[PDB]
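Asker: Sharing a structure, written as structure tokens. Questions coming.
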Amino acid sequence: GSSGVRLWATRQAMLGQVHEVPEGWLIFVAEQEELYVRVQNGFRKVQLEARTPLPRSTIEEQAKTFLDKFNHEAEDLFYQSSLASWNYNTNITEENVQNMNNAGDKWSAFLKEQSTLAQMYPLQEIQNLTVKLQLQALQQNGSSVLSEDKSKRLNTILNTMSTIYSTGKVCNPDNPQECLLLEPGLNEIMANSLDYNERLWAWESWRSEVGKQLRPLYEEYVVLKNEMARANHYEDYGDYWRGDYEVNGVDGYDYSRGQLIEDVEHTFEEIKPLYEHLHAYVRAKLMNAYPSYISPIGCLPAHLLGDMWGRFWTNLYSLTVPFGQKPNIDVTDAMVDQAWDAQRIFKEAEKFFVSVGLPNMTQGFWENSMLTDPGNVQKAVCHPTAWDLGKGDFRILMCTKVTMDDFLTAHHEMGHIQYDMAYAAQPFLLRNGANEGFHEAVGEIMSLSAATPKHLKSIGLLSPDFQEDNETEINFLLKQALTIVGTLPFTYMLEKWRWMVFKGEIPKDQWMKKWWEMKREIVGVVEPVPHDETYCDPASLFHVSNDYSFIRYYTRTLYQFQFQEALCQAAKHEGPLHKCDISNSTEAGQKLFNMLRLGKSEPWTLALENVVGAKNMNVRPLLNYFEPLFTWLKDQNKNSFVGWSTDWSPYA
Amino acid sequence: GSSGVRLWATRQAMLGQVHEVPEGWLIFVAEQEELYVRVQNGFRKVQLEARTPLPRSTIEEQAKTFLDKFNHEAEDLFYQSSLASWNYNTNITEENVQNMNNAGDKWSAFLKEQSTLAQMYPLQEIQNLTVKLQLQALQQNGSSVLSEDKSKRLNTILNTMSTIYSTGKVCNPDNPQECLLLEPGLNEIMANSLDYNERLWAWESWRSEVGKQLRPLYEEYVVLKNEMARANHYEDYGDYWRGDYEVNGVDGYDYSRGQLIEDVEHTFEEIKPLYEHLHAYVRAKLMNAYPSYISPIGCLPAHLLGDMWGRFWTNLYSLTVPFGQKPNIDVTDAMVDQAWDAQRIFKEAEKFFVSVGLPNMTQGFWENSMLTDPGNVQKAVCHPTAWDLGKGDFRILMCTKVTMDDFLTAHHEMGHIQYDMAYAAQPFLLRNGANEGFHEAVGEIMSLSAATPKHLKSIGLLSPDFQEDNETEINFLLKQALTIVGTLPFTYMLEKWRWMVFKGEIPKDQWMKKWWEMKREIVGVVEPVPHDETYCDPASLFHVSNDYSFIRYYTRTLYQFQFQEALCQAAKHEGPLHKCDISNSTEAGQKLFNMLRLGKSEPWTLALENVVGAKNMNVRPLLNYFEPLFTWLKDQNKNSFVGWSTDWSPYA
Amino acid sequence: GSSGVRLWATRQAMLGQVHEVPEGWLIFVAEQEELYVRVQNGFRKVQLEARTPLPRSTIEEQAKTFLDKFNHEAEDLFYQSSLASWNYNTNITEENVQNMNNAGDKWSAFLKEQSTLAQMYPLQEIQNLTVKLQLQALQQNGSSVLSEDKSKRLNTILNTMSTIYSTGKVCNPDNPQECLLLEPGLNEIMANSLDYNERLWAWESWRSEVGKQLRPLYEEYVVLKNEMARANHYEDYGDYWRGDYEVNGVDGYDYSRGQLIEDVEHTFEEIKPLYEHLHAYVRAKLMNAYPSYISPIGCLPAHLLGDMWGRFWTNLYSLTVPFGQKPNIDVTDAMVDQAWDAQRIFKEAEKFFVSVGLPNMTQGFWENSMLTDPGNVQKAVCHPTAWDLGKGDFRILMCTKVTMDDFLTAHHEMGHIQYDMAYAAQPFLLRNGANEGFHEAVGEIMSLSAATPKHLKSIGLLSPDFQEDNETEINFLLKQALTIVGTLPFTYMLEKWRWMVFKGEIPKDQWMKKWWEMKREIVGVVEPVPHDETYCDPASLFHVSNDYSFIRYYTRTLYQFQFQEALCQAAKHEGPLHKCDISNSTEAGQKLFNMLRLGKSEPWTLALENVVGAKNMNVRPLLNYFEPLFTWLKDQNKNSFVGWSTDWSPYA
């Protein structure tokens, strides 16, 4: 049968009424706070533990209520800052500048108030993974952990380094009044002009007037960040940046900050045979252009890698082309013939996104964002940016033209937007990518998919009569290797160098003695002229001098290769990975959106495991993508020396 | 999520149907006497304690029937005994005396038989608190816990000192044939005559005469009082008295015997600053009367306190009046001018009770009680006493004359009788107050309200143009302090003295030395002639000789002040507490009657908490009542020593 | 007041909704499997034991199914086994001999297999007393708890002594070929011939041929009987037998094996004065018969008691009759006067058994059982046995003749089967007596009632004119004392002797000497010829050699006395207890049937309490039964010295 639970006022009433209480009927005493079970000819007291007072809101619940209230206020405040940011970037005016000051101060003050209001909430007793992740992402004091003077000094130094890099100007000895900046002056000169002396001077002059100036600033920046990290229970500032990839609280998915370093080391070792052959071929081709400036046995000059830091070897493609008479993959004729426009490019990207199974895109983007150049009466930023303004607002700000590149950037910005629309369901704190290499990877794979000849043929960009030969595939593989695989050692060595310089393993009087020697050995990049310790060459880059973790580029490339291979596997495509296309593949879009919606609500390991199939960052897709390149690279370097000599330098 | 509790005969159908049992459904098994909770994929055995036997034809019902039978027979027997007592009080004749002997013997024999017949009824298996308390009162064997000879000699000694106290006579040394009794000779001598010689001689001669013949008797009485208290599971006879205040088995209101001791001590310690100032002023007035008989730092003489044992300082109010030029408040002259008798005393008094919300009081009292001296045909005792005969019969014995003081006494007696009929619904055992300080407090609270000029003005006793300035307020407050507050230290020390005299910590050769040390240090009064252990001065009081608890008076004062303050708070009175009146406030009467009807069934702490809100003892209303007096005493004691010194004595 | 149980998926929802949970409503969460009770201002956690993995198949269910399956099949196998034994017992034939050989083999193998199956059903987790008790009987391995060789040799030694006792023959020295078996060649000559020499020679020869031969066999039998007793968790084989009387787990009726020894000793000690008077008078009559062979103070001869073991003094009733001239009570000649046979004896037995109120029994037993020897064509056994063949089949083996002795044994036999089918509702294992001293007691009590002169007169066995004087009552009482009370000391001591023989307290070189020492001090009987430890006189008993506990007879005597006293109390018998008759008393049969139906399921101590009113056994009925004889023995002991002497011997 079935029985209920009885309750009376006094124990005397319980005794007088327990006679008619059937067996199995629980008796609860409000006066005595006791529990009894009606047994045969009696009632047995049920043991009860210590009194537990009613919590109006547990400490976990108090954090939940605070986080919800903060997120609700953050959505409006961030949207106001985002729209003010949009207005400034559409038109740069004095009124536009001042509302950055107001929005920035208001957002920072609100963030500081909530972070202080969140710091008392303990993360140990909260078992809610989403709530704990929100609190730790909100409790990051950062520079505020130190004193006011120390925090202000660090911010002022950081602004100084950014200002020096941005306004770094070099004047030629022939005309001291004539001076040029790094961009677009030094970058274009060292990417197109083939003069060794001009490139060498610009490389040396910039690293002199920037390195010498930044050397005390970067050194004080390093120590201030290191001491801030110590105050934040971090071994160094590199450990602070690796904390984004750090995962805790999830069984089977925990990731430590040291695991990221060892995976980067392991992946670089895997790419080392492929990069060595790529470097050897690029080295060999430079003798074909300049036989009396570089030696095949030695390394390659930093300024002769197509840029100053050796970031991109794409500028060396004209100097390293295997078959210059073979035309590259370019469909610019289709643009002019059919009068293609930027709005049409985005419309085709949306249509392609519909084809791959992903849903449509909001019309508020079209009515609030510009694609072409917005006339000339106003100044607008033409840099490719995708905007997540919050509360459903998604925009893109760039002077998009009608070039294959722009068609890829449009796809890239759509890929950024798709991520922004995807984790939008997650709370404001969790309404972002799991790490800094996910949002860029989605845009990159979208650009890679949009650049495939099959996708162009499907939408008519590529002529149906176009043929696919070995030379075109080899040149495309080399071009991708220079652009992406070429920058992998650059990201690998720069982030590594920043790691032990923050760890304090590099003595001050030997800084450049390590970087320039390590550059020659691990990567085989050699400085054209010697630099003493007064130089600050590693900090001459934008990201390092602007408080940016450079491990994003290596992680995003590792993710983008894994995503592309996983999409190809889900799209049952037949053919080489470089020719693989995800067009008309609903499996690819659905699989991609499975991790896209997660954002940072789940650990990045779970997001990665969702598509490729594992939490590791193995470069197997990279080897498979460039296996025909690797065999061709081995064929080209079958007689050419492979590797690099640490001893050799251009000045020696 | 809703469920209940299931049951089954045995474990065979239990585990054959546990699969069909939904999760969260509690299960009781009669065969195994076990409890289980159906959890997700399992069941957890609920811990069960020993089975409590169900109520049956046990001692519970047998005692309840015995209690009902006892109450029925005690109602008639007590009615007959109280009828005989009133008749003897109305008419003192030889036939009335024989009635007392017969009624007293039968009542005592009946009580002891009920006590014996309830002795083998244990309370361990009885859970009814009302029955438990009633049967405990029945099981109050008393001195019969010892041998009969010990009880007989203790009663014989008690009657010896009580008779000696009544007949205690001192003779003038020059006139031996003329002797003055304590009642009313010595009392009147120290109440009216201010002569130091006469008061000292009467004080010394009485204590010597009483002490030299009662000291061995008091010692044996104390030893015997210790003997049957130890046999009654008490450390002394003090714990035997404190058992009435002790509360057990009631959650949130349990009281210990030592708790009242510490509460009384703490209340006196905070009272001490007010008492020291009052003692300072009375000492200052003693300098005004007899400059050479009181020291500025010394303690007051024992015989110069206005009464016999220094209890009440009302007789000193004439010599210690704050302003003797101000005439005292007295409506007796107006009352006699209005042709009002003792019948009008109770008639206007009954108007007061129906004014405060208390209902009409039965006409049986009016036809069964006298308000005047019944001439000289039948001798009547004029002592104030209220009688609850039973069966709805209620009487009050007092020679109520047409005076202001008898008006208060008439107010007190019917305050007793109104408490008597308040808990008439309670059984015979429960027909009593929770302690000995409640009935007197009830008769005191409304007496003070009646003595207030507002009540006299409302009933026409006082002229509407009566002036109430600060001088008459201070005089009234000081008179109240002398009559009530002045005796509070004496009540505390004497009860404390009698408490340790039962405990035996103070040796029999130090009873008088400790008594005078307490008198000097606590009371601030020093004897005019030193007394050795031959003197038995504490036993010279009526209460000590007749075995009467003295903590009842101090507790009653604390009770009456708390009761009055709550009544004033309930009546929404604004102004000084001494001017507070409860007339035309029906809420106060109804609220007061809520615990008056409760009787002694509930703990006295619960009753005190219900009245004001303080579960424990408090003296907060004392400060509110005498705040103008305390400020006046502090103002007037700036030029005089505050406190006392034990070193000084009138004899040294 | 009523309430229920509430559930929540997670504790977060529980905390939010705990405010809406009324007091008395239980809160359960499946995530933590935690139970809480809603209390005043909070929730109290309910203590829960370890979570079981839903064991829907308990051992209790499996054991109950196994027991029911076993009982159903065991009934058939035992039934056909009982048929074959009855066929052999009614017709001894070679084909019959192999019938029990096959039937016993199958039954034994079946029993050991079910015992083996019950071995994996431990009793700790079984809560049903009936299931636990039945499986305990099933799990009784007995001889198979040891190794096979120990069991095989124990059986072989058991067979050897059983054969030796059966074939125990002694030959006269003058006639080597003239030899007499113990039954009936030896027993007849000693019980009929009173010659001291012939009885002494037969006693000596029997103990020389059998005692010497069985001494090593008995010692080896005892050693092995101690071996599996400790393997069965018993300190000795005596404790193994005492385990049947042990009651465990029954609160208020638990019995221990040691308690049986203490109570048996206590009963014997208080019985001793009555036995000493009987032994003194029997000795006194022995000097009357043989003055030069028995001392007035010494113990009785072993061979001069009517039994070579000294069991029964019934053969001495003629030699020790209180009055040899008064005729004895016997109505056998009246049966042949009325032309009665064994059929009429049983028919009258049923009429008596239905006059006591118990229902008539079926006709199957009458047509399936013989009451007379089946001629001489087929050989049959005439020993008094009861056949509990099962399946509602009950039979009696008796060659009943038309005699009072056969009349009483016929009453004894039908009482046995009337006990058997009374508890037919019990399962096959529980279809047995509570102890070994109950089945014989049931047949004894009413057979004595049938033998009462009132019963004989009621149904016409004895003429109504028969006079009932004290002389016949004393003669009847003495015969009862010789047959029943006389065997009590021998029964108690021999079981006491065999108990410590298994225990090993008395060494092997003292057993028989301790027996004879106990025969003198306790039994009061002395051996006529001294022997050595080669003699094994206690092992000459049938029960010792055939592995039968001897405590059954002493317990049955006190059990039957208690049963008879309760029968007389229920029948409200007035006068001497030996003349009490239960005939024509329906209430007495109903009270007996209250435990007859109970069977062995309940503890025998509870059954004894239900009959009389005492949980423990007592000798009170013995005093009431033999009070006239006890006074007669006391009066006639003017020359009969109370007790005996250990020093005197027939040979010394």
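Numbers run from 1 along the shown chain.
Note: Cβ is positioned from N, Cα and C throughout, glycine not excepted.
For the mutagenesis result A:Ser57 to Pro (Swiss-Prot position 19), the note given in Swiss-Prot is Increases slightly the interaction with RBD domain of SARS-CoV-2 spike protein. The feature domain 'Peptidase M2' is assigned by Swiss-Prot to A:57-645, with sequence analysis given as support. In Swiss-Prot, a published mutagenesis experiment is listed as A:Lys69 to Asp (Swiss-Prot position 31), annotated Abolishes interaction with SARS-CoV spike glycoprotein. While the structure shown retains the original residue, Swiss-Prot records the mutagenesis experiment A:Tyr79 to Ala (Swiss-Prot position 41) with this note: Strongly inhibits interaction with SARS-CoV spike glycoprotein. The chloride binding site annotation in Swiss-Prot covers A:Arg207, A:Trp515, A:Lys519 and is backed by experimental evidence. Here the residue is the original one, but Swiss-Prot notes a mutagenesis experiment at this spot, A:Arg311 to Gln (Swiss-Prot position 273): Complete loss of enzyme activity. Does not affect amino acid transport activity of SLC6A19. What Swiss-Prot notes for the published mutagenesis of A:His383 to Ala (Swiss-Prot position 345) is this: Complete loss of enzyme activity. Under its mutagenesis annotations, Swiss-Prot gives A:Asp393 to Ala (Swiss-Prot position 355) the following note: Strongly inhibits interaction with SARS-CoV spike glycoprotein. For the published mutagenesis A:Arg395 to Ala (Swiss-Prot position 357), Swiss-Prot gives the following note: Strongly inhibits interaction with SARS-CoV spike glycoprotein. Residues or ranges marked as Zn(2+) binding site in Swiss-Prot (evidence: experimental evidence): A:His412, A:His416, A:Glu440. Per Swiss-Prot, mutagenesis A:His543 to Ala (Swiss-Prot position 505) is noted as: Complete loss of enzyme activity. The feature active site, proton donor is assigned by Swiss-Prot to A:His543.
Walk me through the surroundings of each of these features.
Answerer: Non-local neighbourhood of A:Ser57 (mutagenesis position): A:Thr65, each in the same chain, at least six residues away, with C-beta under 8 Å from its C-beta.
Taking Cβ-Cβ distances under 8 Å and a sequence separation of 6 or more, A:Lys69 (mutagenesis position) has no neighbours in its chain.
Sequence-distant neighbours of A:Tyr79 (mutagenesis position) (same chain, 6+ apart, CB under 8 A from its CB) are A:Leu389, A:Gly390, A:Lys391, A:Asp393. DSSP assigns A:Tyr79 (mutagenesis position) to a helix in the three-state reduction.
A:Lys519 (chloride binding site) has a Cβ environment of 26 other Cβ atoms inside 10 Å.
When Cβ atoms from all protein chains are considered, those within 10 Å of A:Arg311 (mutagenesis position) total 19, not counting its own.
Under a cutoff of 8 A between CB atoms, and with a sequence separation of 6+ in the same chain, the neighbours of A:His383 (mutagenesis position) are A:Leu397, A:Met398.
In this structure, A:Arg395 (mutagenesis position) is part of a beta strand by DSSP.
Under the DSSP three-state reduction, A:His416 (Zn(2+) binding site) is assigned to helix. Under 8 Å, Cβ to Cβ, and six or more positions away along its own chain, A:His416 (Zn(2+) binding site) finds A:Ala386, A:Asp388, A:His439, A:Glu440, A:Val442, A:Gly443.
For the recorded site, A:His543 (mutagenesis position), the DSSP three-state label reads helix.
Sequence-distant neighbours of A:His543 (mutagenesis position) (same chain, six or more apart, CB under 8 Å from its CB) are A:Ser549, A:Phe550, listed in sequence order.
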Asker: Under DSSP, is A:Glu440 (Zn(2+) binding site) helix, strand or coil?
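Answerer: Note: A:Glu440 (Zn(2+) binding site) is helical by DSSP.
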Asker: By CA distance, which of the recorded positions (A:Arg311, A:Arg395, A:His412) lies nearest to A:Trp515 (chloride binding site)?
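Answerer: Its closest listed neighbour, by Cα, is A:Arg311.
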Asker: Near the Cβ of A:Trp515 (chloride binding site), how many other Cβ atoms are there if near means within 10 Å?
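Answerer: A 10 Å sphere around the Cβ of A:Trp515 (chloride binding site) contains 21 other Cβ atoms.
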Asker: To the nearest Å, how far is the Cα of A:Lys519 (chloride binding site) from the Cα of A:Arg395 (mutagenesis position)?
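Answerer: So the alpha carbons of A:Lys519 (chloride binding site) and A:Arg395 (mutagenesis position) sit roughly 40 Å from each other.
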Asker: For the Zn(2+) site (A:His412, A:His416, A:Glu440), what does the 8 A shell look like? I mean other same-chain residues with CB within 8 A of the CB centroid.
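Answerer: Going along the sequence, the neighbours appear as A:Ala386, A:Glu413, A:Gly415, A:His439, A:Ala441, A:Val442, A:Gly443, A:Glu444, A:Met446, A:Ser447.
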Asker: How long is the line from the C-alpha of A:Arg207 (chloride binding site) to the C-alpha of A:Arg311 (mutagenesis position), rounded to the nearest angstrom?
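Answerer: If we compare the Cα positions of A:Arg207 (chloride binding site) and A:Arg311 (mutagenesis position), the gap is 15 Å.
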Asker: Of A:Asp393, A:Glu440, which of the recorded positions has the most Cβ neighbours inside 10 Å?
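Answerer: That would be A:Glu440, with the most Cβ atoms nearby.
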Asker: Specify the secondary structure state of A:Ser57 (mutagenesis position) as given by DSSP, simplified to three classes.
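Answerer: Its secondary structure by DSSP: coil.
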Asker: Beyond the listed site residues A:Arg207, A:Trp515, A:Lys519, identify every same-chain residue whose Cβ lies within 8 Å of the center of their Cβ atoms for the chloride site.
Answerer: A:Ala302, A:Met512, A:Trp516, A:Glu527, A:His531, A:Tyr535, A:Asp537, A:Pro538
Asker: Let me make sure I understand the span of the chloride site: among A:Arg207, A:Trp515, A:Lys519, what is the greatest distance between any two Cα atoms, in Å?
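Answerer: Site span for chloride, by Cα atoms: 16 Å.
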Asker: What's the CA-CA gap between A:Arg311 (mutagenesis position) and A:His412 (Zn(2+) binding site) in angstrom, rounded?
Answerer: 20
Asker: In whole Å, note down how far the CA of A:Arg395 (mutagenesis position) lies from the CA of A:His412 (Zn(2+) binding site).
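Answerer: Pair distance, Cα basis, whole Å: 13 Å.
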Asker: Any idea what DSSP makes of A:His383 (mutagenesis position), helix, strand or coil?
Answerer: coil
Asker: Checking A:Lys69, A:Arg207, A:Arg311, A:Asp393, A:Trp515 - which of these recorded positions have a CB within less than 8 A of a chain C CB?
Answerer: none
Asker: Taking the Cβ of A:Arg395 (mutagenesis position) as reference, which residues of that chain separated by at least 6 in sequence fall under 8 Å from it?
Answerer: A:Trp86, A:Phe365, A:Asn368, A:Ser369, A:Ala386, A:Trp387, A:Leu389
Asker: Would you identify the secondary structure of A:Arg311 (mutagenesis position) according to DSSP, in three states?
Answerer: coil
